[PDB]
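Asker: Quick one: the structure is below, and I'll ask about it shortly.
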Amino acid sequence: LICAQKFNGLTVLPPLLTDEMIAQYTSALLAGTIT
Amino acid sequence: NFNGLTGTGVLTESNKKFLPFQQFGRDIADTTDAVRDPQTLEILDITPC
């Protein structure tokens, strides 16, 4: 309820990098370090 | 220009089972969210723009 209450001017911005891209980066590092 | 609110919203309706002798709603941030209706005694619901 509080998360929907913050209409006094306080917001939260979304990160530029989505988790599905961090997962891709981690997979690339794992493949490189295992191959 | 109500009976102690003087708010500004899009008040539609309140479907909550509000207690009889209680008029002004509040929340965790101490914000008014309810109005006693002078005629039908129907509680409204403050909501900003």
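Residue numbering in chain A adheres to Swiss-Prot, whereby the residues present occupy positions 849-883 in order.
Recorded method is electron microscopy, 3.5 Å.
Using N, Cα and C of the backbone, Cβ positions are placed for all residues, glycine too.
This is the feature table in Swiss-Prot:
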VARIANT   A:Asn856 to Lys  In strain: Omicron/BA.1
VARIANT   A:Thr859 to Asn  In strain: Lambda/C.37
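Could you tell me the structural context for the features on the list?
Answerer: For A:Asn856 (variant position), no same-chain residue that is 6 or more apart in sequence has a Cβ closer than 8 Å to its Cβ.
The secondary structure of A:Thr859 (variant position), as reduced to three states from DSSP, is coil rather than helix or strand.
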Asker: Only counting partners 6 or more residues apart, tell me which same-chain residues put their Cβ under 8 Å from the Cβ of A:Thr859 (variant position).
Answerer: none
